[PDB]
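The structure under discussion appears below in the form of structure tokens.
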Amino acid sequence: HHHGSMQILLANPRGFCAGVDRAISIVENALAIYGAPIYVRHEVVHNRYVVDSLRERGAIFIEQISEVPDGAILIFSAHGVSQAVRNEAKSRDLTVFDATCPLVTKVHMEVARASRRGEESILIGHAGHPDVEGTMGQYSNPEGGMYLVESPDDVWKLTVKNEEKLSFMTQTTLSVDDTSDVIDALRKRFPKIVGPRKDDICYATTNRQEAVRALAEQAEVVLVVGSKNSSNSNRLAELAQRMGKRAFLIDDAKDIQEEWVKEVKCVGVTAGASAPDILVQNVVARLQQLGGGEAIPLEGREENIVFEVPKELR
Ligand SMILES: C/C(=C\COP(=O)(O)OP(=O)(O)O)CO
Ligand code: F3S
């Protein structure tokens, strides 16, 4: 467990955010209260261990509301659903509980409010991601418009109907440094545009990036615990890599390759927002097998935010 060659450092904060803790408990609590099966639309969170653990408990993960039988209980995932998907669930004989992150619902509601006013909306976000369908699918007014931008270059190439009546929003897990450049480009291009002071990047995302930066100034190699389809986890690995360090996104301790830490003197470990602590604890045990000493957590920003389950799920 505890003395050896290679130092192990743990980023702070790392691992579960308020939204993911809430989402998991909505699924656990529905299973404990109503019994298996409970249907969840898509993975509740982008972590295969969390998804497999709930499956064991009796959660059924489906792709389409059309796979859910009448009379069932269905949960929307933490990443949110479009208005279409919600109405479709409303039209069916189903009890729905919604695990959408409150901080995502926040962004959904600003897109819906723009549609109602005929204002065009720009989302900063990555194409071909689940969170994006959800958020873009809050916009329904055909007089207006809804556009996705990924880069300052996309802002420069964008053409809009009425630059005078424009709003922007952003996904919640994006790279803070890269979103800042995009928003600077938007506000210069469109100085009357309205959006939030800074972005709609959530506190967990911002904190985990700040922590991985601090981590990555000290360690040669960075391990980010999270699944390949977790965009926040991926942003953490990428930050470290962009600081010139080898950085590995790993689902669990078994993905660790001895070469990655051969002759390494400081290895840093973090966890995306959907990765449970038992995964990190297993990584640390594996790193110790490989010569690591005691894991030292870095000092870090305190997080104190909690989102409660719906009262009917306590
Ligand atoms: C629900 C949510 C984040 C929790 O982390 P996840 O890893 O589940 O999702 P993401 O990073 O969006 O791929 C906000 O999209
Ligand atoms: S949007 Fe919500 S699910 Fe976590 S990564 Fe941010 S608090």
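Count begins at 1; order follows the chain as displayed.
Each Cβ is built from the backbone N, Cα and C atoms, and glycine gets one as well.
In three-state terms derived from DSSP, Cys17 (mutagenesis position) belongs to neither a helical nor a strand segment and is classed as coil. For the mutagenesis experiment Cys17 to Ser (Swiss-Prot position 12), the note given by Swiss-Prot reads: Loss of catalytic activity.
Look at Swiss-Prot and you will find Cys17, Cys101, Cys202 tagged as [4Fe-4S] cluster binding site. Spatially close to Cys202 ([4Fe-4S] cluster binding site) yet at least six residues away along the chain are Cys17, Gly19, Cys101, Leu103, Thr172, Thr173, judged by Cβ distances under 8 angstroms.
The Cβ of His46 (mutagenesis position) has 29 other Cβ atoms within 10 Å, all protein chains considered. Among the sequence features in Swiss-Prot, the mutagenesis site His46 to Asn (Swiss-Prot position 41) is noted as follows: No effect on catalytic activity.
In the three-state DSSP classification, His46 (mutagenesis position) falls within coil. Annotation comment: Swiss-Prot describes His46, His79, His129, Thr172, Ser230, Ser231, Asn232, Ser274 as (2E)-4-hydroxy-3-methylbut-2-enyl diphosphate binding site, evidence class experimental evidence.
Residues or ranges marked as dimethylallyl diphosphate binding site in Swiss-Prot (evidence: experimental evidence): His46, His79, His129, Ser230, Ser231, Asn232, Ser274. For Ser274 ((2E)-4-hydroxy-3-methylbut-2-enyl diphosphate binding site), the same-chain residues that are 6 or more apart in sequence and have a Cβ closer than 8 Å to its Cβ are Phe16, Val20, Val45, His46, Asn47, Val50, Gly226, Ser227, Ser230, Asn232, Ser233.
As annotated by Swiss-Prot, isopentenyl diphosphate binding site applies to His46, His79, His129, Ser230, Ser231, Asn232, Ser274, with the evidence given as experimental evidence.
Swiss-Prot lists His79 to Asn (Swiss-Prot position 74) among its mutagenesis entries, and the accompanying note reads: Reduces catalytic activity 2-fold. Around the Cβ of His79 (mutagenesis position), the same chain contributes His42, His46, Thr100, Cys101, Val104, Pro130, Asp131, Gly134, each under 8 angstroms and 6 or more positions distant in sequence.
Looking at Swiss-Prot, you'll find the mutagenesis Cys101 to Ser (Swiss-Prot position 96) noted as follows: Loss of catalytic activity. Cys101 (mutagenesis position) counts 27 other C-beta atoms within 10 Å of its own C-beta, drawing on all protein chains shown. Under the DSSP three-state reduction, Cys101 (mutagenesis position) is assigned to coil, being neither helix nor strand.
Under its mutagenesis entries, Swiss-Prot includes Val104 to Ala (Swiss-Prot position 99) with the note: No effect on catalytic activity.
Looking at Swiss-Prot, the entry for mutagenesis of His129 to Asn (Swiss-Prot position 124) says: Loss of catalytic activity. DSSP classifies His129 (mutagenesis position) as coil under the three-state reduction.
Summarising the environment of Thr172 (mutagenesis position), the number of other Cβ atoms within 10 Å of its Cβ, over all protein chains shown, is 28. As a published mutagenesis entry, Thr172 to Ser (Swiss-Prot position 167) appears in Swiss-Prot alongside the note: No effect on catalytic activity.
Mutagenesis annotation in Swiss-Prot: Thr172 to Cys (Swiss-Prot position 167), described as Reduces catalytic activity 3-fold; the structure shown retains the original residue.
Among the sequence features in Swiss-Prot, the mutagenesis site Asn232 to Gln (Swiss-Prot position 227) is noted as follows: Reduces catalytic activity 20-fold. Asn232 (mutagenesis position) falls within a helix when secondary structure is assigned with DSSP.
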> Fewest other CB within 10 angstroms, which one of the mutagenesis positions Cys17, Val104?
Replying inline: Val104
> Checking the recorded positions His46, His79, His129, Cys202, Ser231, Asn232: which ones have Cβ within under 6 Å of ligand 1?
Replying inline: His46, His79, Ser231, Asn232
> Relative to the mean position of the Cβ atoms of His46, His79, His129, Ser230, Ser231, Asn232, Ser274, the recorded dimethylallyl diphosphate site, which additional same-chain residues have Cβ within 8 Å?
Replying inline: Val45, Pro130, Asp131, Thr173, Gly226, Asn229, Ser233, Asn234, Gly272, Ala273
> Counting only other Cβ atoms and using a 10 Å cut-off, which of the recorded positions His129, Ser230, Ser231, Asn232 scores lowest?
Replying inline: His129
> Largest pairwise Cα distance, Å, within the listed isopentenyl diphosphate binders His46, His79, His129, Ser230, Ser231, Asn232, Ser274?
Replying inline: 16
